Amino acid sequence: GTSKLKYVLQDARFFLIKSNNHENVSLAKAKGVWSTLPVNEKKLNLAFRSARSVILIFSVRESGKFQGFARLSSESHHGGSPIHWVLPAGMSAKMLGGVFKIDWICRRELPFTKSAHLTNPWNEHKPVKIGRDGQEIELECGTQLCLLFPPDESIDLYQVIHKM
Ligand SMILES: COc1cc(CN(Cc2cc(=O)[nH]c(=O)[nH]2)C2CC2)cc2c1OCO2
């Protein structure tokens, strides 16, 4: 069903997260963590305090797809286990902010062709696939986008609900 998912998404905030490669999304899916540049770290920490759920919707650059979505379970923190992010040439790990813990809601992919009818008011009503890393997605567009993903029957939202 979709009812627990709708409950988790109720009054949520949504952010488009771009990854340079599949390797970083794979790491995030395996370890339940994400990290970003300080500009987006500040936005996400503010959002985490502001709303019952903050949803990150992931898209690997040039893949033509979203790779899933996850809920922030923490603000960013430093000093944990280093994550061997495949950083681009020239970016040290020190350029990153802290690490956010996340709980995956859907690890299935969604092609951009399936979201062509959804526009994001916070990015000039451009198709929701279009946006910089960290672009906020307005509630209604973000909710409908998440509802387009194939159901992920491997995940049980019971434990997620208890964290709200
Ligand atoms: C494009 O190369 C980059 C790689 C990273 C490593 N990052 C993936 C990631 C990619 C991204 O685009 N945005 C993110 O927040 N994270 C892992 C820490 C999770 C961070 C970057 C970045 O440029 C903007 O900051």
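Numbering starts at 1 and runs along the chain as displayed.
Just so you know, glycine gets a Cβ as well, placed from its N, Cα and C.
As given in Swiss-Prot:
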type: BINDING; residues: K18, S19, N20, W34, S35, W85, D133; note: RNA binding site
type: DOMAIN; residues: 12-149; note: domain 'YTH'
type: MUTAGEN; residues: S19 to A (Swiss-Prot position 362); note: Does not affect ability to influence alternative splice site selection
type: MUTAGEN; residues: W34 to D (Swiss-Prot position 377); note: Abolishes RNA-binding and ability to influence alternative splice site selection
type: MUTAGEN; residues: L44 to E (Swiss-Prot position 387); note: Does not affect ability to influence alternative splice site selection
type: MUTAGEN; residues: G68 to I (Swiss-Prot position 411); note: Abolishes RNA-binding and ability to influence alternative splice site selection
type: MUTAGEN; residues: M95 to A (Swiss-Prot position 438); note: Reduced binding to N6-methyladenosine (m6A)-containing RNAs
type: MUTAGEN; residues: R132 to A (Swiss-Prot position 475); note: Reduced binding affinity for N6-methyladenosine (m6A)-containing RNAs by 100-fold
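Everything Swiss-Prot records as a feature, shown here on the structure.
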residue : record               : contacts (Cβ under 8 Å, 6+ apart)
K18     : RNA binding site     : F58, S59, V60, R61, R132, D133
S19     : mutagenesis position : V25, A28, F58, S59, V60, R61, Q67
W34     : mutagenesis position : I17, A28, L56, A70, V99, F100, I102
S35     : RNA binding site     : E41, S76, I83, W85, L96, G97, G98, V99, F100
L44     : mutagenesis position : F15, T36, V54, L56, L72, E75, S76, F100, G134
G68     : mutagenesis position : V25, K29, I57, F58, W104, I105, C106, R107, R108, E109, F149, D152
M95     : mutagenesis position : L37
| said: A 10 Å Cβ contact count, applied to the recorded positions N20, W85, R132, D133: which residue has the minimum? | reply: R132
| task | Report the mutagenesis positions (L44, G68, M95, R132) that meet this criterion: Cβ distance to the nearest atom of ligand 1 under 6 Å. Use sequence order and write none if nothing qualifies. | result | none
| task | List the other residues in this chain whose Cβ sits within 8 Å of the Cβ centroid of the RNA site residues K18, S19, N20, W34, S35, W85, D133, in sequence order. | result | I17, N24, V25, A28, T36
| field | the domain 'YTH' (12-149) - residue tally per DSSP class, helix then strand then coil | value | 43 helix, 41 strand, 54 coil
| query | So how far apart do the RNA binders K18, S19, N20, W34, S35, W85, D133 get, largest Cα to Cα in Å? | reply | 16
